[PDB]
There are 4 protein chains.
Amino acid sequence: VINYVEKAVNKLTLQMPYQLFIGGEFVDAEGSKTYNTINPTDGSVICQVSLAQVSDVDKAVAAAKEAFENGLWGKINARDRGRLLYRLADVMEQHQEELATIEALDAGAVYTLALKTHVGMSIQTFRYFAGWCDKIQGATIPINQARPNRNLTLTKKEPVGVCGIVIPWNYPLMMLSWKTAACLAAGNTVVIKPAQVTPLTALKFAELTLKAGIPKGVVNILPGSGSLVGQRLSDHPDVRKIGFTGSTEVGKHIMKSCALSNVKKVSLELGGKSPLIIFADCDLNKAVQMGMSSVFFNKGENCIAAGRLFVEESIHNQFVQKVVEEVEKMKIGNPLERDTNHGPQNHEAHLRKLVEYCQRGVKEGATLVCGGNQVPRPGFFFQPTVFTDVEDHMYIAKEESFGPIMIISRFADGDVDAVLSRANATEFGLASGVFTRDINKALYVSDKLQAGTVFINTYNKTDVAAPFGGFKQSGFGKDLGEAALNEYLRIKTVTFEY
Amino acid sequence: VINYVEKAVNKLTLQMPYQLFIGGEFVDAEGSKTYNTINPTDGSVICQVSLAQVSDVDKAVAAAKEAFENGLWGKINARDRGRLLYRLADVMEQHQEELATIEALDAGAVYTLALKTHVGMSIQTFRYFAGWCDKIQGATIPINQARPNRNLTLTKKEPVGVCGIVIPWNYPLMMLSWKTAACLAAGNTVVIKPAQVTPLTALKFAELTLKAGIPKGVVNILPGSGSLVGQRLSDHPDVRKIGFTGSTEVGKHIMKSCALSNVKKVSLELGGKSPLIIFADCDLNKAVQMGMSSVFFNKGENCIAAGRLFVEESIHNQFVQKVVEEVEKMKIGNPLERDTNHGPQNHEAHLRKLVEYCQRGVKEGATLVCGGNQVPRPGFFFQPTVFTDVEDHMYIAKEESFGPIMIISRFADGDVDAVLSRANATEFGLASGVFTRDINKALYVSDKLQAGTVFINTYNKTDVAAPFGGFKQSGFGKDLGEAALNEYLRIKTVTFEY
Amino acid sequence: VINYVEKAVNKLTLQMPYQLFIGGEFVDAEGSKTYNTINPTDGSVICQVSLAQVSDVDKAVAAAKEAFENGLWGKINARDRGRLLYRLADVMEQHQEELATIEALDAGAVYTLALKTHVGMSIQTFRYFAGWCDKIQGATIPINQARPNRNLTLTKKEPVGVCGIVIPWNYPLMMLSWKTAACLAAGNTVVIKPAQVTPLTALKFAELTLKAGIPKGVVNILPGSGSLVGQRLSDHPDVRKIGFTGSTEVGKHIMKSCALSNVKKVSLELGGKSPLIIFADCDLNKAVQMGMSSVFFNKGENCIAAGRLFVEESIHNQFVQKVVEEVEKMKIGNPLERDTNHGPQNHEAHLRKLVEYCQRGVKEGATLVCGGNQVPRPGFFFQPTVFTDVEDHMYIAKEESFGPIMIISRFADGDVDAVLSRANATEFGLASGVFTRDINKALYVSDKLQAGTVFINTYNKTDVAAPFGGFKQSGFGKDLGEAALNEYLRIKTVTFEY
Amino acid sequence: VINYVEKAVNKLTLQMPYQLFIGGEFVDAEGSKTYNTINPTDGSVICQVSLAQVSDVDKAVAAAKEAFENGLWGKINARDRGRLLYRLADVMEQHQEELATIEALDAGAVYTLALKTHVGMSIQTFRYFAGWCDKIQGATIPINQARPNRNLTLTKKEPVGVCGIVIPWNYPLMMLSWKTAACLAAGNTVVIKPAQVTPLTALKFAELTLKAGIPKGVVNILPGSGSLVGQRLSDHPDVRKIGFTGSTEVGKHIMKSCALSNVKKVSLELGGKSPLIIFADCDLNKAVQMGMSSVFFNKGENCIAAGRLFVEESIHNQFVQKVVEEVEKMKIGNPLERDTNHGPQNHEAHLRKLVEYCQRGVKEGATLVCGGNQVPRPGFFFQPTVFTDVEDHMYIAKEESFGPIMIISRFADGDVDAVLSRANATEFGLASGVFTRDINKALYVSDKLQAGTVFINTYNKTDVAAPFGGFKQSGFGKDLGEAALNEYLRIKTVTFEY
């Protein structure tokens, strides 16, 4: 029997585990330490959650190691491992309303969006990777023959072993799912650290692994702080791989820690300052719709959000007025209400960063066209914001907001290479976009953009089959697609002579 | 007009450049600093070589950056890049005797081995990767369609940009070639740091890039110290990837430096303590030949050398008897003499280390069967050495010698799981081998060995098509094979809506 | 509602459709023509089944074509096509006892075997290929650029369209599933011609596609004769691909008919005369068990059955003695009885062929050790048969029996190339096998066998992930594995200049 | 010594072999039978060429079988096979002016074009496929394990054996090269039948394989008639694969002959009636330039030639004006004059068909804008022709001219699906094109065109890396690219239990 926090909301009775998940069991932290998780819609405490300590990380890694080395997970067929992951996706789908509600409460995710993306995409993720398990293939290789003898060379794809996954708070279930699905499909076991401020879908996911029949110790979940739990994962001598999504500075420190312990493999998705170039020959009304999506989707708490929009001089003014007209129509409110378009920011500290961000933008001389402030109501709501007259030297031209802030610069009519130069003048390279009806421009611009993803006449179009990862200081390695599996596999070369 | 050190030796005239190679020209280091390179056959000075300084590193990187961003290398067809690399291999072949002789002088490589391996495998490497240039392909992916609209998703494989390559001294030209061929085939430009003690084939290779018509700036070579030149390459904001081969300790430091600068990609090949398991049911004569090769090849200065032999108890004495008989037959001497089959160790400090290594082995209780000492002749020759009665706790059972030292333990007849457990009891995971005529044991043992390469009834059988890299603290990433290209490429996802 | 033949048997109530399945409905053939399907355990009529006519084929193809061009199947995401095929596998699993019972009645398949293989492997097949739908990917290719312009080249993997599947009677549901799963996973629609003698699991499968939600017209099933139905499919101008399994002479005629109509694509699996080579150094008791399986699995009605065993002279007599002991332990009876391990032959005309086959074997001079005859009982049972002293010139050394007839030849001790030569002296090349504990022999023999599949120290080990198809007159193209998808896809190359 | 026809021409002394090439020797046909090859520039006899008989085909196939089974070609490393094919490409390059002059003489290929395309692409083809030899790789597959035992499954890619290649007369050397390079890269041996009317570059090519060191019997060339030589190749019991390019009717007959002999593999490229769709929003002057190339390239003797141009109503009349202006500037004459744009048709019978084709187009009501008859001058020149007011039911809208005849229909402005319907209403499916600056039209149109190749904003842009082959009655299988290799390889599955 599992201890729950029960809550009746959204016409459901939520049953939320709140303890550490280690070796198939929900257990209190060492010395029963806990912390509060906060609802961004009204600032209230949802419940108390176990606060993992160093000894708890060690118990989790030990359980993951045992599950990998001696447990059923390491012995079953690749095809049966896949069956378990498909059953897990089915169990998640049976609980999708509940998971989406927990996400609305814990993260401020608009409920209708959370069904489709936060939860719906996580289900797609497990189903996609489940189908990879028995389709992961090595090679046979036509090497030179040590005549008069013969040689056969093959490669074997093998699991890396115990992995640590450290994730951020913007899409708690979905980020967990991206990495976990690929990690488990490859035959590994895992210790997951959700962001401290958003542990609840992760703990509910953990209970779902029990319903799906995932062997004990395969998945272990440790709510708690990065500087304690995350740090110990990256230092642990039995952990062989870290998968990380978060900030550039923490990513640096994680890679350092992987280096100084046991040269564990690492992949890093480190956010960005993604440019969107909008030419005068685009479909303007579509560009407004997609341009706004690029910035405001999931209240701007979106790794690939367009952090700058460059708009061609001759449509710039019409583009801005049309955006303001559409911004006025956005319904801000409780994420659980079906008419809500724009939910609260994830947590209070982040809201404060956003207020300070927009003060600095006004200070340095950009034109505030709308928004810029906390919305007057309970919780942590921020008004959808539009800046124009942004210049390349400005702080808001360089720094990632991670909030609903459209940062617009103009470019001269016909100025393709000049605008690309401005778009590429960043140490980030996560995403980018271009809107234009002209095929020659669309193709040339996507070639020249220095980003891991280029959207053409769309934005936010991710898919579980399409690899997602950054260039330069946005990190390296892919989540999603076949490419993601390579992070979680090792290649063994076997050469016979006969 | 290039300055050479000219030397008549081995029935040819060596013309050795000795300066830094930057932006397609040979140039002195800052303040014209130099150092001496030493011939391990007699301890004599071969010549003075430029000693690269930090500002030379910045010059090399800026030439590489400019070659990549604006030069012909970034504009030519992939197929034409391939033609230049195939022409480079042909120029290397035209100079194969000269290169092999430089290698014999600088590194102590036995000339007939150097022609076949050091040089011959380098020519194969460039020809292999030249064929990859126009066969590097991305994907088209069947993503969910944003109905009523359509979506097309593709991936583009793109070069990463300026790369830094830092290599060790055991196979100077061949290590350089493994990494450089894959690096250039992917369309990157490169700054290479050869080990300080062995710069000469690298600088001759650099001259050959001019004869092959490789555009200036594409290849830049900086003889000099790792603590200075290597460090600055790992720290440089314009370098996007480091490929490194060397010690675990330096690899940790490079990975750390990659993190703390700009999260540059890194691959690491870090050596190991590779076990070779010899069962009683093998062909014993062939096991002696291959077992000796596994230790003594290239005077044991060999990343994948077997660092422990486990020999089934019922054949252990007869195996050791036969090994001793063959060691007595080895001809130790000048690497340029055609009768020589064991040349000098690469440099004096390494010779000292081996003497000390064998002292510790005797001290801790291992039976010295033969060798153990410097050979009483000029230069840095070390005796082919056999230890028996080696126990798992011994220092020589855990530490990598990188010298011609066969380290033998017994295992009981019928043991398989017990010896595997002892063979896998290391934080390294580079290579391994198993000799047996039994199919079931061969397959089972290769499955169970925790190493990047498993040889079955052979050893040292590398091939340019077969990926090579370690597990655990032997690092990550591959050299050789199609898999090596992935270290040198980035994946851009492009998603259209139409 | 659907019309069923109801039958209480095996502690179940069977509900068997018996009509044509066209455009999502069971319908009578033109003129309400029918034929009888025969239970091979007693020779009784199971029921009457619609007898498809030419006008019915034209309707099936029309329904398939509409379903492809205008129906839902042609519009849904690949991922959703995959979900439907997974759902199909789940429905087949929910009905596995019933499907296994129908196969016992219709094909004489021993129920416990049918559950595990005929049905169990069919379920695996649909789940395997369901996983492929959203992982079928084309390429982007680094072509030469028409300077000063640029070029992009990609390939798209597309369905072929309407396919005809013509299958034999030995594994009615399983053969249907192999081809249909790959065909549908690639996005095609299908008209299936089951062998006239075994229509019933196919018709039940048809009903299960309704339960799974497969759009109408995607799967169409036409019980009837090959000379009428099969021939029209192969002639039809709207069918773009035929997948065929059966005899070499019908395969040739199908391929000719594909040629003369509209150059439709064709794949052919044409049976064989598969050699199994048993060396004296194998595990002998295992060789007896695996050797028995290679011949007697599914009453020898097995495309990959070993049609010749070559046994090394020093173990021959002992092998034969041990085989006869095991053959005597075989329980011949009703496939529905749990103790049965050898069921009846599929139908009467095949039983007649087996009797004549053995008559000719005795006539030409082989020694009949046991069997060779119809068992004295109702139905069409054939006694497990062993021949020894078979010479290469004999009819039974050359021609496929497709019955439970073990055909044994000796080869001299130490021969390898001589036995390989005899094993390869056939126009067939479907499967083959080798038993030996010697790694060098196993690898060498597998290299030299001219067959699509080589089993090493096992036999009948097929897997849904492992491609299966023949060389030479055994045909071309693969079922199972990623390779199977290629028979059902076309590649479009798209080249842009910009 | 080799017998040559010597000819002083184009500043060279051509040395042209004229005999059969069998087993590395040039030999007369049976009974010293010969035929005349005709210069299409003036109708003169170039020389007499051996006329292969049935007994000559059997000798060529015997030489190829022995070369494959017992000769060096079947024994060398894949990498060494690649080196020989690279060297062959280099020998062809050394003789490129000579080969291009022979092509001018024998096929009427314009010399400047023959250098760049007929010969230049043939050289690229060998170099591309030479790079594939050591990169052809099979798989290791994660099958279910027969517990308590283990299983390993791998695939091996192997050559098919003796192949026959039957080619047409439009690009004699280039079609030979496409097929032969992929065939040989995969490790096969080959018997080539050049079109009877154009044997000379093939026989010169054969001599070049001797200079390149291709082992004797690997390549065999038999000039002679399709109905005798080509027929015997497709009937031969030792030929395992036919690669064919030519007409649909011959291709059907070839495929039928493959069926009835020994089920040999077959690939077919059968020409087309390829539509080029030109929208009003294209770059019009470039549309005219590319539209002209699409038709008139290589005097229309081009299997991917646009056989219908659909031009949007609002630009139709201007398009046709510009075309007539460009056609009047075309220089018609001797293929050796360096200003010739338009050479003679390949041979007399083809010229006569072109005259009848144009009579038929006029008779059925199409408007002849220019040309339509034989240029008055010696040889077989045909006037570059333009037809407008072409309607869908017309013979010239359905049938391939294979000549310099632009066949233009309008389509209504703003229609897209309707023009697609008309473009797709053919049983052919080889190539197609679309000219438009609109990205959404380009992508949608390329998706909907039922053709193996779609060109966007270009035409005739083939590349040795980009697979080329038809859909529907244009045949199946690819030439060029990695995909071509699969026609020439077979897959062996090897499954171990241990």
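Chain B uses Swiss-Prot numbers throughout; the residues present, in order, are 405-902.
Quick reminder: no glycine exception, Cβ is built from N, Cα and C everywhere.
Taken straight from Swiss-Prot:
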type: ACT_SITE; residues: B:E673; note: active site, proton acceptor
type: ACT_SITE; residues: B:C707; note: active site, proton donor
type: BINDING; residues: B:571-573, B:597-600, B:630-635, B:650-651, B:673-674, B:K757, B:804-806; note: NADP(+) binding site
type: MUTAGEN; residues: B:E673 to A; note: Loss of aldehyde dehydrogenase activity
type: MUTAGEN; residues: B:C707 to A; note: Loss of formyltetrahydrofolate dehydrogenase activity. No effect on formyltetrahydrofolate hydrolase activity. No effect on NADP binding. No effect on homotetramerization
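When the recorded positions B:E673, B:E804 are compared by the number of other CB atoms within 10 angstroms of each CB, B:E804 has the fewest. Mapped onto three states, the DSSP output places B:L632 (NADP(+) binding site) in helix. A distance of 18 Å separates the Cα atom of B:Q600 (NADP(+) binding site) from that of B:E673 (mutagenesis position). Looking at B:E673 (mutagenesis position) and B:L632 (NADP(+) binding site), their Cα atoms lie 21 Å from each other. According to DSSP, B:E804 (NADP(+) binding site) is assigned to coil rather than to any helix or strand. Shown are the binding-site residues B:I571, B:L632; the one with the most C-beta atoms within 10 angstroms of its own C-beta is B:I571. Counting only the Cα atoms, the space from B:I571 (NADP(+) binding site) to B:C707 (mutagenesis position) is about 12 angstrom.
B:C707 (mutagenesis position) is 18 Å away from B:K597 (NADP(+) binding site) when you measure Cα to Cα. Secondary structure from DSSP puts B:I571 (NADP(+) binding site) in coil. Neighbour counts were taken at the CB atom with a 10 A radius for the binding-site residues B:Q600, B:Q635; the maximum falls on B:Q600. DSSP gives B:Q600 (NADP(+) binding site) a coil state; it is part of no helix or strand.
Summarising the environment of B:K597 (NADP(+) binding site), the number of other Cβ atoms within 10 Å of its Cβ, over all protein chains shown, is 30. The Cβ of B:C707 (mutagenesis position) lies under 8 Å from the Cβ of B:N574, B:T649, B:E673, B:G675, B:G676, B:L834, B:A835, each on the same chain and at least six residues away in sequence. According to DSSP, B:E673 (mutagenesis position) sits within a strand segment.
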